[PDB]
Amino acid sequence: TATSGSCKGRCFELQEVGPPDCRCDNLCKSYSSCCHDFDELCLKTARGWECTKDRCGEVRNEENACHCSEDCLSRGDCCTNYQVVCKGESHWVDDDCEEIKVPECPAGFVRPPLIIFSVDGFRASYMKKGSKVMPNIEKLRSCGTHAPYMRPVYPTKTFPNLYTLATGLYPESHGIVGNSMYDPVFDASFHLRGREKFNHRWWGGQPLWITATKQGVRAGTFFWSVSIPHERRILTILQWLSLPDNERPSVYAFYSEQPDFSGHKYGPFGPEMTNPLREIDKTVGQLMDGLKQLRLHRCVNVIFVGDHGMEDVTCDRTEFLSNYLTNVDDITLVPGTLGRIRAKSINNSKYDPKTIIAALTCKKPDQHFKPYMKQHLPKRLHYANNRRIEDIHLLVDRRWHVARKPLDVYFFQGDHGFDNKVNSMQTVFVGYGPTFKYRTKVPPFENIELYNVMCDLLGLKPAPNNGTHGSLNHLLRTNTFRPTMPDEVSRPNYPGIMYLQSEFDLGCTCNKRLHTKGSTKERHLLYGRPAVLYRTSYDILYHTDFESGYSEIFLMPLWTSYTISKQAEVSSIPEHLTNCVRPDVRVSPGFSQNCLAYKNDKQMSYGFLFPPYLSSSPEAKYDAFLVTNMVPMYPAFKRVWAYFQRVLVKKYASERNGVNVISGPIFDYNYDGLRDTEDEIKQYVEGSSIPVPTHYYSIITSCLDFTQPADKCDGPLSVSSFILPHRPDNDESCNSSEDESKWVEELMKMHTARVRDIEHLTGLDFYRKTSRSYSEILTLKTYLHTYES
Ligand SMILES: *[C@@H]1O[C@H](CO)[C@@H](O[C@@H]2O[C@H](CO)[C@@H](O[C@@H]3O[C@H](CO[C@H]4O[C@H](CO)[C@@H](O)[C@H](O[C@H]5O[C@H](CO)[C@@H](O)[C@H](O)[C@@H]5O[C@H]5O[C@H](CO)[C@@H](O)[C@H](O)[C@@H]5O)[C@@H]4O)[C@@H](O)[C@H](O[C@H]4O[C@H](CO)[C@@H](O)[C@H](O)[C@@H]4O[C@H]4O[C@H](CO)[C@@H](O)[C@H](O)[C@@H]4O)[C@@H]3O)[C@H](O)[C@H]2NC(C)=O)[C@H](O)[C@H]1NC(C)=O
Ligand SMILES: Cc1cc(COc2n[nH]c3c2CCN(C(=O)c2ccc(S(N)(=O)=O)cc2)CC3)c(C(C)(C)C)cc1Cl
Ligand SMILES: Cc1cc(COc2n[nH]c3c2CCN(C(=O)c2ccc(S(N)(=O)=O)cc2)CC3)c(C(C)(C)C)cc1Cl
Ligand SMILES: [Ca+2]
Ligand SMILES: [Ca+2]
Ligand SMILES: [Cl-]
Ligand SMILES: [K+]
Ligand code: NA
Ligand SMILES: [Zn+2]
């Protein structure tokens, strides 16, 4: 570039220029392309950041970092404390909270601006634990809308989380799957240090600044160069807010590398952390004071958000793969608070993923990581459908690291990156301004949801993303998004009695009419039938104790719904009943399973969706053993499922005052988080067309007010759900030799899920017929029961 050009009149210009011009935008530094005089003109520091009484009314000196002259407000370049020191005004933090019912903006503003104030490593518990030293942040939190915590995405690192904030996408979809990555298609490596990360090919989706710009709404920079001091970042935003109407952005971002930087050195709660928290709070105060001087403090919506939390982690708490693998030199590891393994050489024909997994599985009693093939990771992590994610993954216990060899580890006392349900990884959310609610607490929610909300705040249509638009309506005073329930694509058949017993050849070892036309359906289907959102052929089957949507294409239920009261009795299941699976006279032989395929398949057995253990009556129990209630299950998985059905369902009914359960299969052989089509299924029961699920789900709903039984609930609902992997072993559960009471519940907690996760995986839409607002239901569908204290 012709660096001999000048930044005079151009400092922090919003639109980058190309060669031969030199640049004065904030990215110039990152591209070594700033005009020669950029530091001199654009990064002024003279006299620091604060007006003093002696400077009030000064003649303007262009060398100063900020101004205390009479003309500074119209120029938009006063120091943030100018009006306090020189005009007897109060600091924003010292003013009482006053509800902001409507935007109170200068003429020419067409919408309230949005400022995203992002703090790296701001762990959720800082809001309480640091309260005495963060009065500005505490005022935003108490006066605005806040959650107790916000859940990050996995991995709980900066780049994946900030880019999720910007796009509404899971890392597997936006592509920023770690702070370090290898892309095999491009044969390229992304690192925190170096130039490859600047290549646009890494950054997928459509970030908020693009969404805005394409829709005619101007944006400030999102990236801030490390060397631009925070006070200059703030002053820059405030100068941009003073631009003419057709030049001024509507969306802005601030980023702070604190408290993360100090948290890595000192741990999350090291005594050294107080000062960083005070410093960040000071910066918030600068911004708020600056807005108040500009008459924008009741105009702009401020989002105070972190990217992830921070855990205690030390060099000694490192597991070494060289203690497990004889062949450690044949692998490449992406190390730390997660592990990702691939072959060092793609020409090495002796590398074998299975052997690596086996050598890493339950080898030391206290082992502080667990290996997975990525498709076997908990589905809630949504961490598999990208070629940048290695097939072999190590989920590392909180407080630990993994490394390849001890020499890699020859400082830090804090780190992050762990599973996003871990409490130490949670972060913060506050929204303050005219469009957010006043003095309102909202439940915890996921950061994937925020893109849609920022688009709502800006009048933008969001690009397609992984939020559930409307699930955060309860944060907002205005600009809610009101969607319609998706249209049902396939209508059910309602078959009657159409086949005689002797038409079947199952190969098994061997008022009723009111219940078959759906007379207890009100009790067992409490929220309406699920809607099927794709083209298929299915049947609704009614029974005294349960209702099902039976797929003629997959030869099993898509869903099975049943209600269990607090007083339900559990009964024995003798094996002669399990062996004598009965034809369903409503469903053709051709569209049914059989016992022979199971007898022939030495690896596959079967279970039942409605639990025979919880049958209400003799008439009713026969229904539990219908061929249309059977599902393929490996013997190892039947241990898990039997415990859930025999012990856990009744325990949850007792605790919750009844539960409604919807269970069913999931097929996701391509690990994309989406329902498989029939032609994607990789495994059948031997000699048959009976497809093998990759997972089994259950959605367990009750009354939020547990004084009301689940079947007579007048108000909001409570849900917990799971997506259990259908595996042929229990190798994931290192204590699985013990009784199920010692390991199954732990496995289930790990595989906790949102209803929305199940919806993606099944093409079903739940909760169609409740008494509740649709936005309330969408929030319910995004809920995750995390099992953390
Ligand atoms: C979370 O939300 C996101 C956003 O809604 C959901 O992701 C979408 O899911 C769709 C289904 O998986 C997917 O749709 C496919 O789009 C293809 C066009 O894709 C390009 O163009 C779009 C639009 O501008 C762009 O967004 C895409 O961006 C991806 O790829 C670039 C690299 O080019 C990456 O930088 C970027 O990060 C992003 O990667 C992510 O998605 C790709 C898949 O697109 C993954 O490979 C990555 O790992 C990463 O996850 C692209 O630039 C389109 O071509 C597809 O159509 C084919 O396949 C379907 C199969 O059902 C079929 O109907 C079509 O006929 C067609 O078939 C032909 O191609 C097949 C595949 O090669 C072939 O085998 C057949 O024989 C046929 O010839 C399909 O429509 C959409 O791209 C993504 N969007 C994003 C941003 O990720 C996501 O599902 C949500 N998650 C959950 C769990 O709900
Ligand atoms: C609001 C918002 C802001 C930004 C800008 O964010 C940044 N501006 N400037 C820096 C950043 C972050 C990275 N970075 C780091 O120093 C860093 C720090 C810790 C870790 S670690 N180790 O804690 O994970 C890893 C990297 C360099 C400085 C973005 C984008 C997407 C543009 C990044 C999106 C949004 Cl929505
Ligand atoms: C895509 C991407 C690239 C890079 C490399 O660097 C950049 N190259 N090109 C841009 C960036 C930074 C991000 N970025 C902005 O912050 C921005 C700038 C101007 C306006 S504007 N023009 O609307 O005012 C709005 C937003 C868009 C442009 C990074 C890292 C983190 C590696 C820096 C992160 C990302 Cl997500
Ligand atoms: Ca020029
Ligand atoms: Ca799939
Ligand atoms: Cl990483
Ligand atoms: K078998
Ligand atoms: Na085991
Ligand atoms: Zn960090």
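Shown for chain A, in order and in Swiss-Prot numbering: 52-461, 469-568, 582-591, 617-885.
If you're wondering, the header gives X-ray crystallography, 1.2 Å.
Even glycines carry a Cβ here, placed using N, Cα and C.
Here Swiss-Prot flags 98-142 as domain 'SMB 2'. Swiss-Prot gives this note for the published mutagenesis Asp171 to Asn: Abolishes lysophospholipase D activity. What Swiss-Prot lists as Zn(2+) 1 binding site is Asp171, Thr209, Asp358, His359. As a published mutagenesis entry, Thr209 to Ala appears in Swiss-Prot alongside the note: Abolishes lysophospholipase D activity. One entry in Swiss-Prot concerns the mutagenesis experiment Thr209 to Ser. Its note says: 15% of wild-type lysophospholipase D activity. Residues or ranges marked as 1-hexadecanoyl-sn-glycero-3-phosphate binding site in Swiss-Prot: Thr209, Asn230, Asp311, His474. Listed in Swiss-Prot is the mutagenesis experiment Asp311 to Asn, annotated as follows: Abolishes lysophospholipase D activity. Positions annotated as Zn(2+) 2 binding site by Swiss-Prot, on the basis of experimental evidence: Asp311, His315, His474. Looking at Swiss-Prot, you'll find the mutagenesis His315 to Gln noted as follows: 20% of wild-type lysophospholipase D activity. Among the sequence features in Swiss-Prot, the mutagenesis site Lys430 to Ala is noted as follows: Impaired secretion. No effect on lysophospholipase activity.
Mapped onto this structure are the features recorded in Swiss-Prot.
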| residue | record | Cβ within 10 Å |
| --- | --- | --- |
| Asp171 | mutagenesis position | 21 |
| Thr209 | mutagenesis position | 22 |
| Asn230 | 1-hexadecanoyl-sn-glycero-3-phosphate binding site | 17 |
| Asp311 | mutagenesis position | 23 |
| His315 | mutagenesis position | 18 |
| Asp358 | Zn(2+) 1 binding site | 28 |
| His359 | Zn(2+) 1 binding site | 31 |
| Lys430 | mutagenesis position | 28 |
| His474 | 1-hexadecanoyl-sn-glycero-3-phosphate binding site | 30 |
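The distance from the Cα of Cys568 to the Cα of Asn582, across a stretch of 13 residues left out of the model, is 26 Å.
Note on proximity: of the recorded positions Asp358, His359, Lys430, the one nearest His474 (1-hexadecanoyl-sn-glycero-3-phosphate binding site) is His359, by Cα distance.
Spanning 7 unmodelled residues, the straight-line distance from the Cα of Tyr461 to the Cα of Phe469 measures 10 Å. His359 (Zn(2+) 1 binding site) has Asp171 as its nearest neighbour among the recorded positions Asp171, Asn230, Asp311, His315, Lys430, going by CA to CA distance. Pairwise Cα distances among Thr209, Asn230, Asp311, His474, which the record gives as the binders of 1-hexadecanoyl-sn-glycero-3-phosphate, peak at 15 Å. Taken residue by residue, the domain 'SMB 2' (98-142) breaks down under DSSP into 13 helix, 3 strand, 29 coil. Measuring Cα to Cα from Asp171 (mutagenesis position), the recorded positions that fall within 10 Å are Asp358, out of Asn230, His315, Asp358, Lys430. Secondary structure from DSSP puts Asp358 (Zn(2+) 1 binding site) in coil. A straight line from the CA of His315 (mutagenesis position) to the CA of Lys430 (mutagenesis position) spans 29 Å. Under DSSP, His474 (1-hexadecanoyl-sn-glycero-3-phosphate binding site) is assigned to coil, being neither helix nor strand in the three-state scheme.
Distance noted between the C-alpha atoms of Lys430 (mutagenesis position) and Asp311 (mutagenesis position) is 28 Å. In the vicinity of ligand 6, defined as a Cβ distance under 6 Å, the following of the recorded positions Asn230, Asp311, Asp358 are placed: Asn230. In this structure, the CA atom of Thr209 (mutagenesis position) is 6 Å away from the CA atom of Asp358 (Zn(2+) 1 binding site). Same-chain residues that are not part of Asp311, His315, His474 yet have a Cβ within 8 Å of the Cβ center of the Zn(2+) 2 site turn out to be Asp171, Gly172, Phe312, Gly314, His359, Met361, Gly472, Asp473.
Listed in sequence order, the recorded positions among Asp358, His359, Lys430 whose CB lies under 6 angstroms from an atom of ligand 2 come out as none at all. Here the C-alpha separation of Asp358 (Zn(2+) 1 binding site) and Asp311 (mutagenesis position) works out to 10 Å.
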